[PDB]
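Novice: Here it is, the structure in full.
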Amino acid sequence: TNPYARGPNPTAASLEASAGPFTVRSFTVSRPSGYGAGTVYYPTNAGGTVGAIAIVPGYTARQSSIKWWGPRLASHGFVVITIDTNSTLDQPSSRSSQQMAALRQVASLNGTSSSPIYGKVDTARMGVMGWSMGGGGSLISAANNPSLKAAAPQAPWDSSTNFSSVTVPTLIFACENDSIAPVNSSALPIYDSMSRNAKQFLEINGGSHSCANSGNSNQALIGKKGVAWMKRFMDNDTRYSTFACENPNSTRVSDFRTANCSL
């Protein structure tokens, strides 16, 4: 009945594995428009069009810091573009503009017969992710585009902590011992500011600012939560309602909060 449901019914084991059911291919965007560079990850034979997610790194950082999300999310039924910004020193608002620019190019590549993702994307269903200033940029993207279906920034930082206008379902990955974007002055005030959406706050125990980046030691849990959140809210897939809204009840988590997220 749900036209957006893709893939086998999920289990904890399949969501915690390094890769999901779908085989992933990838290509580099030939002529990136409105951002620095892009890598597109997409699944082969997902059984239908899938949503698109754009992921942005942080200040001084590049695709490598966030690249692990590409294959992980794509293997579960998403088209994912990881970008480099025009300059590694771009601010959150500029990161948001380039993040949305990347999503627009994915939409155009969906209508380009020469592109590997031709006809593979439901361009009405998109999501935003990112690290640090790119997580702040994801929150700005969500606030400026309620058309988006989900957001999952990690260790976000922005000049402001007020994102009360966000109606997009938003999962915040936080890192307990973050000394660059401290939780008490960034992630948690941002989480508490949002009262008009489904939201979740997941703090990684003992995590530094890079606790959700490529190579991190919690990829099973973080990857499960990222995919589950995107499945529940970009696909409206109630098979993932428990995975997306549950307290993991794990010693890997030092703080868990959620609101408007029923199981």
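Going from the start of the chain as shown, residues are counted 1 onward.
In case you wondered, yes, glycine gets a Cβ from its N, Cα and C as well.
Quick paste from Swiss-Prot:
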- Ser132: active site, nucleophile (ACT_SITE)
- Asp178: active site, charge relay system (ACT_SITE)
- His209: active site, charge relay system (ACT_SITE)
- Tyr59, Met133, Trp157: poly(ethylene terephthalate) binding site (BINDING)
- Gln91 to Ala (Swiss-Prot position 119): Displays decreased enzymatic activity on PET bottle and on BHET (MUTAGEN)
- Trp131 to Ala (Swiss-Prot position 159): Displays decreased enzymatic activity on PET film and on BHET (MUTAGEN)
- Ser132 to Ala (Swiss-Prot position 160): Loss of enzymatic activity on PET bottle and on BHET (MUTAGEN)
- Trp157 to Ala (Swiss-Prot position 185): Exhibits highly impaired PET degradation capacity relative to wild-type PETase. Also displays decreased enzymatic activity on BHET (MUTAGEN)
- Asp178 to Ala (Swiss-Prot position 206): Loss of enzymatic activity on PET bottle and on BHET (MUTAGEN)
- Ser186 to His (Swiss-Prot position 214): Displays increased enzymatic activity on PET bottle (MUTAGEN)
- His209 to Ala (Swiss-Prot position 237): Loss of enzymatic activity on PET bottle and on BHET (MUTAGEN)
- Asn213 to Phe (Swiss-Prot position 241): Increases activity towards 1-naphthyl butyrate (MUTAGEN)
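Describe the structural context of these features.
Specialist: In sequence order, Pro57, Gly58, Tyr59, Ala61, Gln154, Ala155, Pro156, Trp157, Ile180, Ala181, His209 are the residues near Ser132 (mutagenesis position), counting only same-chain partners six or more apart with C-beta under 8 A.
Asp178 (mutagenesis position) falls outside any helix or strand according to DSSP and counts as coil.
Its Cβ placed at the centre, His209 (mutagenesis position) has 19 other Cβ atoms within 10 Å.
Same-chain residues at least 6 positions away in sequence with a Cβ under 8 Å from that of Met133 (poly(ethylene terephthalate) binding site) are, in sequence order, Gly58, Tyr59, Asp90, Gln91, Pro92, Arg95, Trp157, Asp158.
According to DSSP, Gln91 (mutagenesis position) sits in a coil region rather than a helix or strand.
In three-state terms derived from DSSP, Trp131 (mutagenesis position) belongs to an extended strand segment.
Every protein chain considered, the tally of other Cβ atoms within 10 Å of the Cβ of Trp157 (mutagenesis position) stands at 26.
Around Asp178 (mutagenesis position), taking its Cβ as the centre, 23 other Cβ atoms fall within 10 Å, counting all chains.
Mapped onto three states, the DSSP output places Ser186 (mutagenesis position) in coil. Of all the Cβ atoms in the protein chains shown, 22 others lie within 10 Å of the Cβ of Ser186 (mutagenesis position).
A coil conformation is recorded for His209 (mutagenesis position) in the three-state DSSP classification, outside any helix or strand.
Taking the Cβ of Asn213 (mutagenesis position) as reference, residues of its chain lying under 8 Å away and at least six apart in sequence are, in sequence order, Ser65, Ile66, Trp68, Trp131, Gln154.
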Novice: What count of other C-beta atoms do you get within 10 angstroms of the C-beta of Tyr59 (poly(ethylene terephthalate) binding site), across all chains shown?
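Specialist: The Cβ of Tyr59 (poly(ethylene terephthalate) binding site) has 18 Cβ neighbours within 10 Å.
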Novice: May I have the list of same-chain residues other than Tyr59, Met133, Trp157 whose Cβ is within 8 Å of the Cβ centroid of the recorded poly(ethylene terephthalate) site, in sequence order?
Specialist: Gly58, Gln91, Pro92, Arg95, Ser132, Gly134, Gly135, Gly136, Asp158, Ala181
Novice: Using DSSP and collapsing to three states, where does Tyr59 (poly(ethylene terephthalate) binding site) fall: helix, strand or coil?
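Specialist: Its secondary structure by DSSP: coil.
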Novice: Within 10 Å of each Cβ, count the other Cβ atoms, then let me know which of the mutagenesis positions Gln91, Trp131 comes out lowest.
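Specialist: Ranked by other Cβ atoms within 10 Å, the mutagenesis positions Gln91, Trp131 bottom out at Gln91.
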